[PDB]
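Asks: Quick one: the structure is below, and I'll ask about it shortly.
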Amino acid sequence: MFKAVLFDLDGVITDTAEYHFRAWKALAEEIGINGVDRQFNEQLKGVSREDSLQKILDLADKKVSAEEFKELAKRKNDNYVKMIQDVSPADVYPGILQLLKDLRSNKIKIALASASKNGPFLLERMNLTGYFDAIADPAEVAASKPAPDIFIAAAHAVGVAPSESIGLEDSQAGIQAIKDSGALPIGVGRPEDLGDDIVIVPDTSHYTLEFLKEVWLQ
Ligand SMILES: [Mg+2]
């Protein structure tokens, strides 16, 4: 049987995308720029802060100095930090707390394999810390998803090989990161987005201990 589960955060445990989007929208409006709607935010999704700010600046062809750039970057981030202060256990996606309790009582290790620089904070805010055996620091990995590095660290941090582990993800690069780590991915989304060579559920309600055991058992 599998020994660990490795959790993505955004789109699996909860939604941070929403707050990033408002952060960026609130910034673009504040400095004159139109067109930073949810549609355009699909271009900012897994992208770096600097890379995102370029793309918002390219919309109006706005010129900025290097210090003006880094202050705009900071100002978005400050906003985002303010905005995730209202995160509560009310924001934990469906079926997820229950999956954690069951994994825990079955002595299955639990690890976070998230790109969020705010993982630990977010987990305390949702009252989930007590379930998690390790949090993989995204600052301590050489390269981000789709590289496997983070899933490797999450597994190792609870003392398993990723081959002993299931990864849960909502995005294409995450699936590929789980795949290249040696872990088994179970997706949440559409096969349109994630692939048809892997097991995907339509939402997080379907991620049960029994379903993960079913999938492992091949
Ligand atoms: Mg995600």
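Method on record in the header is X-ray crystallography, 2.4 Å.
Including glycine, each Cβ sits where the backbone N, Cα and C put it.
For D8, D10, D170, the entry in Swiss-Prot reads Mg(2+) binding site. Annotated active site, nucleophile per Swiss-Prot: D8, in sequence order. Swiss-Prot lists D10 with the feature active site, proton donor/acceptor. As annotated by Swiss-Prot, beta-D-glucose 6-phosphate binding site applies to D10, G46, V47, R49, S116, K117, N118, with the evidence given as experimental evidence. For the published mutagenesis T16 to P, Swiss-Prot gives the following note: 500-fold reduction in the rate constant for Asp-8 phosphorylation by beta-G1,6bisP. 6,700-fold reduction in the apparent rate constant for cycling of the phosphorylated enzyme to convert beta-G1P to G6P. 13-fold increase in the estimated rate constant for phosphoryl transfer from the phospho-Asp8 to water. Quoted from Swiss-Prot for the published mutagenesis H20 to Q: 8-fold reduction in the conversion of beta-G1P to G6P in the presence of beta-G1,6bisP. Under mutagenesis, Swiss-Prot gives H20 to A with this note: Impairs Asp-8 phosphorylation by beta-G1,6bisP and phosphoryl transfer from the phospho-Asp8 to the substrate beta-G1P. One mutagenesis experiment catalogued in Swiss-Prot, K45 to A, is accompanied by this note: 20'000-fold decrease in catalytic efficiency. Among the mutagenesis experiments that Swiss-Prot reports, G46 to V is described with the note: 10'000-fold decrease in catalytic efficiency. A mutagenesis experiment is reported in Swiss-Prot for this position, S52 to A, and the note states: Wild-type activity. Record note (Swiss-Prot), mutagenesis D170 to A: Impaired, but active with an increase in the affinity for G1P. The unchanged residue is displayed.
Locate each feature and note its surroundings.
Replies: According to DSSP, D8 (Mg(2+) binding site) is assigned to coil rather than to any helix or strand.
Long-range C-beta contacts of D8 (Mg(2+) binding site), restricted to its own chain and to partners at least six residues apart, with a cutoff below 8 Å, comprise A113, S114, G167, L168, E169, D170, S171, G174.
Around the Cβ of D10 (Mg(2+) binding site), the same chain contributes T16, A17, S114, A115, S116, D170, each under 8 angstroms and 6 or more positions distant in sequence.
Counting every protein chain shown, the number of other Cβ atoms lying within 10 Å of the Cβ of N118 (beta-D-glucose 6-phosphate binding site) is 17.
Its own atom aside, the Cβ of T16 (mutagenesis position) has 22 Cβ atoms within 10 angstroms in the protein chains shown. Secondary structure at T16 (mutagenesis position), taken from DSSP and collapsed to helix, strand or coil, is coil.
Sequence-distant contacts of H20 (mutagenesis position), defined as residues of its own chain at least six apart whose C-beta falls under 8 angstroms from its C-beta, comprise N41, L44, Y80.
When Cβ atoms from all protein chains are considered, those within 10 Å of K45 (mutagenesis position) total 14, not counting its own.
Non-local contacts of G46 (mutagenesis position) by the CB criterion (under 8 A, 6+ apart in sequence, same chain) comprise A115, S144, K145, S171, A173.
Non-local contacts of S52 (mutagenesis position) by the CB criterion (under 8 A, 6+ apart in sequence, same chain) comprise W24, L44.
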Asks: As a check: which entries in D8, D10, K45, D170, the recorded positions, place their Cβ less than 6 Å from an atom of ligand 1?
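Replies: The ones that qualify, in sequence order, are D8, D10, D170.
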Asks: List nothing but the one residue from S116, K117, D170 whose Cβ has the fewest other Cβ atoms within 10 Å; the candidates are the recorded positions.
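Replies: Sparsest of the recorded positions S116, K117, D170 by Cβ contacts within 10 Å: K117.
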Asks: Please list residues from the chain of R49 (beta-D-glucose 6-phosphate binding site) whose Cβ is under 8 angstroms from its Cβ, counting only those at least six apart in sequence.
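Replies: Spatial neighbours, sequence-distant, of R49 (beta-D-glucose 6-phosphate binding site): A73, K76, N77.
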